[PDB]
Amino acid sequence: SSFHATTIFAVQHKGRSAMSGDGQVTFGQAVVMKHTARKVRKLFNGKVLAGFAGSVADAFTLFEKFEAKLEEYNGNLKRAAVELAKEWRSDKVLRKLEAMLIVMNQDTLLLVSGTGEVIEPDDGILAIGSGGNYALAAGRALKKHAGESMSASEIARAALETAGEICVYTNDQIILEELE
Amino acid sequence: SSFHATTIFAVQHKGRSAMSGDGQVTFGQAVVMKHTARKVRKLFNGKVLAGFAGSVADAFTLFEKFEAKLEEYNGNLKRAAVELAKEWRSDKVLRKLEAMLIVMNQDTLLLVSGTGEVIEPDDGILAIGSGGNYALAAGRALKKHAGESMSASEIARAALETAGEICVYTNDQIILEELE
Amino acid sequence: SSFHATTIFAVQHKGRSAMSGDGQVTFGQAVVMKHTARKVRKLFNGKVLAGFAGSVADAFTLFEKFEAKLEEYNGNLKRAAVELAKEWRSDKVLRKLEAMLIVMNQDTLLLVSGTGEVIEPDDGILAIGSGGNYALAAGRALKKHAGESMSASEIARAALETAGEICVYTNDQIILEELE
Amino acid sequence: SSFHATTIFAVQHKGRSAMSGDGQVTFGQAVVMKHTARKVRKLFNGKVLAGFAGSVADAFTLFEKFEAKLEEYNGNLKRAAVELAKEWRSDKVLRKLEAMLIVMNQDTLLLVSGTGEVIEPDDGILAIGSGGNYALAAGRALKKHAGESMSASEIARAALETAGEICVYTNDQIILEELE
Amino acid sequence: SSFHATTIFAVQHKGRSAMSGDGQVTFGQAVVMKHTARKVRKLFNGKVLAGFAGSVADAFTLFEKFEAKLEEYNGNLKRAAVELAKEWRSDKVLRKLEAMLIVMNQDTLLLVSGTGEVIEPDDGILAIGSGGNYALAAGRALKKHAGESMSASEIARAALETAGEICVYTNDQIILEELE
Amino acid sequence: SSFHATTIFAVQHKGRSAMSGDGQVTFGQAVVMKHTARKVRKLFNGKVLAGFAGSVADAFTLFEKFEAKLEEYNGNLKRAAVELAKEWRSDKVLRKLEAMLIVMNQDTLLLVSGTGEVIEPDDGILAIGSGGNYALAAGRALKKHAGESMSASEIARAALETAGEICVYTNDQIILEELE
Amino acid sequence: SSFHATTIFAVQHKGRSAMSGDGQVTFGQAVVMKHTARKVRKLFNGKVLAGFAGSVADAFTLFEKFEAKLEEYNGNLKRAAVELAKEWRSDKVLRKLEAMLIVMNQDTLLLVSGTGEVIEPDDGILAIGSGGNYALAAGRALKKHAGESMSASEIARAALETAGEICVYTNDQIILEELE
Amino acid sequence: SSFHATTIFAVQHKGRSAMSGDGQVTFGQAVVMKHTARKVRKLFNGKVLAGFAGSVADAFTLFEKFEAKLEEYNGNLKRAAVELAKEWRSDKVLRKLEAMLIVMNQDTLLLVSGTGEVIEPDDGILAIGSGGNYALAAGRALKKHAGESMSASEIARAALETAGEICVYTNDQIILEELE
Amino acid sequence: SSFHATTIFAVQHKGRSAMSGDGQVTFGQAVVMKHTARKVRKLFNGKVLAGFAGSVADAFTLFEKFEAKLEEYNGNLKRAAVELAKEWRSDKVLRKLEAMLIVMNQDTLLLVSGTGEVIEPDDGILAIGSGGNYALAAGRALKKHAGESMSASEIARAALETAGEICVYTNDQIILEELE
Amino acid sequence: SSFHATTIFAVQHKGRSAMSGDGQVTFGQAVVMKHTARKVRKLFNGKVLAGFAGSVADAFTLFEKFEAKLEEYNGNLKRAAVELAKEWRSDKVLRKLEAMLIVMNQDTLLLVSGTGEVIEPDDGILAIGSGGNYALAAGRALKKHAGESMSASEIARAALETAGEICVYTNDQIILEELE
Amino acid sequence: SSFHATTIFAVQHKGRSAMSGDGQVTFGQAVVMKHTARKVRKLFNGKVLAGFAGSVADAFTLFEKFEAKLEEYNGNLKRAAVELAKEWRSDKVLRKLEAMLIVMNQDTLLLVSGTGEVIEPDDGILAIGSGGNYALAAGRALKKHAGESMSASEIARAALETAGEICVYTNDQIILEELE
């Protein structure tokens, strides 16, 4: 009866920062409208990666508000994040949104929700959307037991692939974006 | 207890753009009020096809808003679409609408929802309403295995016919509209 | 726990236009407050028949708004109908109303709902209210297999009688109104 | 979990007009807070009887509005009634009220609801509240088979008594009011 | 989704014993299959009246069992009743039955249920089925305020008539049976 | 999630006895597996017509049991019917069946249910299944206002056609059987 | 939809043992079939008082089983009680019974349930049925603040009266039984 | 999942007016945050006692509004009460409040609710909150069978104690306040 | 919380008989345990194709029972089918099974269910399982508008592929089996 | 589907005031996003400790409002608390918040909720959040049976540790803050 | 309200076969009874590894039955598996069991369920229990991107560790068993 949230995985590993995401539009219990979609975008002069699951409109709206808040607080992800969280909460139109937002720059990773949450993984990894948990497990596993061997981009790629292979709401049309 | 959404199929094939739709008003689990209905209309100087399932009033309201947004952004389907999506979302009166909207012009196909979704089929086909999935499967099948043989208008016609034959909420009173 | 909608049947047959309706007030699962009621009224200088099931207040309000819209668009049932539908929808107080409205003039029959629906039976018959389906079936049957033998008024009479005999929420206190 | 509606019976018989009502406050499935209550009051210079079941506040508010509407339309019960019905409906605060209102004067009896209903018993009797049906049956029975023997006041008295004896939400603390 | 229980009223008044019952088969929320039905029968050599609402099969089964138990305990209504009650309870196939049974002879009135209830009205009146409450109120009312004027048969007739006029599940096809 | 019951109409008119039925297998809210089906069969040496909606297996089982009971009681529809009803009830495997059974011979029409019901229409018509009410209304209407003009077979034909035209679960693949 | 459990209060005070109970048969949310009923009975040679709420049949069955178990264990209330509890539990027909049983003799008070409970009030008072809590509070209150002034029989009388005055399912037709 | 309403008991007896209340904060099905609480306060120059169960904030708000309304209508409890009831109702923020309010002065006792109820016990006693019924029964019992022996303050004390001993949501930390 | 039924498509086209099926084990809302599975098997000496969705055990049990029934009735698919249906029904262990069975030989196609259904598509195509409807629409479409161009095996292949592409519970690990 | 509230324990013991809290972010029935979190903060010039469970945004908002209210009423925890409670209530955006707030200074402990509650533990201990009850029990236990041996900080530490070991929503990443 | 299933992971990698499992008993939404548990056991002369989540009793029963079936079919995992599946299904006492069973020997891995499922991962990995999906993702990830580097035992260890770190129902008390 509703569209399923895309799966987005974000990891920071060895100075590199990558963020992957699948592209599968699923409306209803099992109907697939399309595949190759793009909710992982670059913001603040390609200085930050932002991923929002589901709703291109809501994605846009949020990207913009964060983009703005980013300038208002001079690229300080932390502040921009908490401020966006405050608005998120009081918007009472977006407050409703179940989907969550991931923002990260060269220094830190952050998870933001409409409930006013702003979480920073002490793990260096974040994932959200249908099948985010699967990706999270895969990512955490690969980073801990094969980090020195694979890069952030590679991990992000693998994490999503693993999720797509297990979750019926995640496919192989992966989109990767990274900050140098 | 409510009226069933009509079935609308839209396909772009070999430079041609057709959009079909059945006409069956079904109120309640199985009552049929009438047949031959028309929710597939031409907008922006017959330059775009817009189909909205169910509610002639809501259909009108939405057609108009998109018509307007279309001019405000100079016939740019993409922008007009996402803007409409934003309003759709915040209208909180239309936001409620379960039905979805399909808009397409000579270049691209788009699906818009009150949840703020704006999806573009990488497949060239979209379908919505009671029995949209059946139409979608038929359309995709015919286009992939008989495209070079049948046109967009012909496919749109067949897709709907197939849906009407399987879905108890879809009939044979098909309405076809196309952009040259 | 609520009042049951009266049953109204409207038919156009052989140049004549008749509209019947029972009169039974049923509050709750089975309590009958009274019988002989009147929700089938003549509007626009006896040039149109309007029937609204349940709520004399809501009936009045709607009759008036259509009466008005009728003049604003110079007796054009079609336009007046769709405009009334638009208001119906946005009233968000009447929007709630489950009952539906039937309007017809010397030329055409129309069904209007608070969800913004405006349906025109390609069959020449419409029916609404508790037991409308029974009336609809009886009407359609009589018109198709005994039309040349019985008039529109006669059919409307029979359709309602048949519904009253089957539906525990429809009685024999029938009210008939017709346009010459 | 809520207060049960008192039982009110109104009857017009042989030029006399009486209206009775029990007085039992029942909060919850079976708790009794008190008995002897009074929701049957005289309005418009003792020229009309009005009974509203449950909520002394809502009772007051409605009595007043009708009192007013009564003057605005010069004691015309019918108009005052339908107007009150229209407000009732649109108040969307009272619209919620499940309880119903009975109004009657020397000439006619009327039932008004928050759903915009205005019913006039062709029987000369109306009853509402917890156990109104029982009262209704008793009243109808006594009037039809013992009318010439007992008066309107007497019937109203008996109808309520019978309801109190059967309904666990109706007691013997009956209140009777009548118009000469 | 199920058949509605017929309405049966039994009254003992001034040495006479009458038992009436309507005849209306209602399947589902409002469908009427037929009218004139007969679930009020004479047993034990026309010495007792037994009425069971709904299911001609279950009616038969129960009439028989009581007929039997009646002989086993030599026409002692009381014992036969309680014994039937015990079986009723343990049958766990009839135990399910929602309908209730009324049995009466020249001396006393009794109500029996599948839950093992055996009630004797200290009032001289019993009623069961869709609309039994209405009949009960009417009967009690007529007997108390017009007893000396109308007989048991007459009351039984009126009580049912009153119930039929109010309950959408009770009609005027009344069946009366009485013991001299 | 389940298969929809076929629609069966049975009518006795002017010494003739006809029984029609559509053939549409609908599994789930709107999926159609096939059409032309046959649940209306002749029993007891073409002396009786039996129609059971849905489940060819259950249909068979029941037809057989009635066939048997028919012989055991020497073609006495009435007894065979009530006996079948008793078994129906206690089978507690068939007791579950929602579908109903219609049996009729040269003299009478009967409706049997797993709840132990055995109804005889004082009207001469019976209908059951998805859309049975529509058929019922149509049949009753045609018989009352066009009986002398059309036969039992013709009516049965029309009643079903009308139901198929309104009910999304009834089609035009009608099957007619009649006793001379 | 079911019969309400009568209210039974049992108290042991100053060497005396009394047990009261109201008599009100309430079927459904508010229908009263009769009053003066008797579920408080003397067992084991007037040596024990047993009260069971609702179902005269179930009452009987249980009284008997306890009577028996009482002899099998030589009037040892305690053992007979626990044994009855064990059967109660495994009967899986009575196990279903919601009503509870109270048994007391010259020495102790006991509460038994179909769930296998056997409670002995360290307070000297027990109450069960619709409105048992009210009686319990009244009893406890009177015994603690007016014991030395009123007897066990008097208290039992008062406790029930108080319950009847508050609970719509408890009346004043009190039945008192006591062991010397 | 929510805080349980404290228990408040108010009684007027022999010219004295006392109001007790327990102090037990229970959040959730069984968690106790604290005990000794105070929702029974003196208003209007210690001339009136007001008790509101649960929410110190809502308690305050309401006490103030009544305090005010009290002055606006010159200490007339009755008017102040009904006016507060009207506001209560329309506040649609407090209207939500499930808790009820008790107000009393030297002359009368009154119960007020957010549904617009204003009840005056013809009994001289009122109780509200978790376990108010228990207190009510105890109070009514003690007043009727030991009034001449114990005072209003003493009864109020006892009523609450009895409630605390039975209700798991009422304790022994009783607070008593009285008007001379 | 349960395993999703595989998707099976069976079609008879131009003397050839093919039956495809995907292989995707999905436990729970979206977990995939494996892919390449095989529930489409050859029976009765490769003379018949049988496909059962979900449960290899139940699949086996049913294949065997039909295999047996096949011999008992000398390869008569029709009889074997209906007999299997009867057992299916009465097994009351398999009767529970939601999944359905498809059986076909050189001459006809058949669908069997635990509810005792035995359907024969007058269309020459059958489909069952998660996404069977999608396959059904695709198959019907391709056979009607490209039959003469593609074979039964080819259609079966396409139908499943189309279903896999739309249904999140259907994959590309297709298994095809056909009778020469 | 939502984030679980962190667990916070606050205790005042022997002139010292400590407040601990775990740090575990759990989204959904069992997903853990991170651990080491901080919702226990120092306010009013390290003169007061404030802990709010869940939502860093809501935490901030509330801390600030209390901080402010604290100055407006000159560090009077009591007043600032009740005032905050009043706003909390009327915010109707925060009013929604299920989480609760704990505030304490050198003199007293206070619990505040969006329902307008302001509780002061007469026990000297407060606890909130997922697993607050476990912490509460542990704290109360240790303080009563080992107070003179362990300090407030130590107890707070232990209480949380105990909760973390039992509650699946509480971990060992404890945060402790105390006022000298 | 019930005990959570332990998490078991089984993997076959590079000729080695390992099976890990956590040990955490969680009763209810969040209560932990203990940790270090053992449901991963060696069977058939340490020739096979069997893991069953939750219920030591059910675990035992199943291990034994498979042990037996293993001998009856001479260590043929495949057959023993399917046979166990058949019994599993028909046990209708174990059939109820939600938990699943994993069995593996030197050659193959198998998953068995009470629904009669017998799945063989074409992937070489299987996982079940609370948090089995997390383990599954981690296992699949590690095996695909770090297989040649870590052994089956090592992977099994990591997969569980990863699951324990994310799932609130999985801990670090891991148990590993392997076949040489």
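Numbers in chain J track Swiss-Prot; the residues on display, in order, are 2-181.
Heads up, header says this was done by X-ray crystallography, 3.0 Å.
Yeah, the Cβs are placed from backbone N, Cα and C, and that goes for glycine too.
Straight from Swiss-Prot, the features:
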type	residues	note
ACT_SITE	J:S2	active site
BINDING	J:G165, J:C168, J:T171	Na(+) binding site
MUTAGEN	J:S2 to A or T	Complete loss of protease activity
MUTAGEN	J:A6 to G	No effect
MUTAGEN	J:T7 to A	Complete loss of protease activity. The mutant is only found as a monomer; when associated with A-8
MUTAGEN	J:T8 to A	Complete loss of protease activity. The mutant is only found as a monomer; when associated with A-7
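Proximity to chain K, defined as a CB-CB distance below 8 A, holds for none of the recorded positions J:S2, J:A6, J:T7, J:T8, J:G165.
Across the structure, J:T171 (Na(+) binding site) and J:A6 (mutagenesis position) are spaced 9 Å apart at their Cα atoms. If you take the CA of J:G165 (Na(+) binding site) and look 10 A around it, the mutagenesis positions you hit from J:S2, J:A6, J:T8 are J:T8. Counting only the Cα atoms, the space from J:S2 (mutagenesis position) to J:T8 (mutagenesis position) is about 19 angstrom. For the pair formed by J:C168 (Na(+) binding site) and J:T8 (mutagenesis position), distance between Cα atoms is given as 10 Å, rounded to the nearest Å.
Fewest Cβ neighbours within 10 Å among the recorded positions J:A6, J:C168: this applies to J:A6.
Most Cβ neighbours within 10 Å among the mutagenesis positions J:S2, J:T8: this distinction goes to J:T8. Taking the mean position of the Cβ atoms of J:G165, J:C168, J:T171 as the Na(+) site, the remaining residues of that chain whose Cβ falls within 8 Å of it are J:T8, J:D23, J:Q25, J:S131, J:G132, J:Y135, J:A136, J:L161, J:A164, J:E166, J:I167, J:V169, J:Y170, J:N172. The C-beta environment of J:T7 (mutagenesis position), restricted to residues of the same chain at least 6 apart in sequence and closer than 8 Å, consists of J:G22, J:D23, J:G24, J:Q25, J:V26, J:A38, J:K40, J:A54, J:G55, J:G130, J:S131, J:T171. Cβ neighbours within 10 Å of J:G165 (Na(+) binding site), excluding its own Cβ and spanning all shown chains: 22.
Secondary structure at J:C168 (Na(+) binding site), taken from DSSP and collapsed to helix, strand or coil, is strand.
The Cβ of J:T171 (Na(+) binding site) has 30 neighbouring Cβ atoms from other residues within 10 Å, across all protein chains displayed.
J:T7 (mutagenesis position) falls outside any helix or strand according to DSSP and counts as coil. In the three-state DSSP reading, J:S2 (mutagenesis position) counts as coil.
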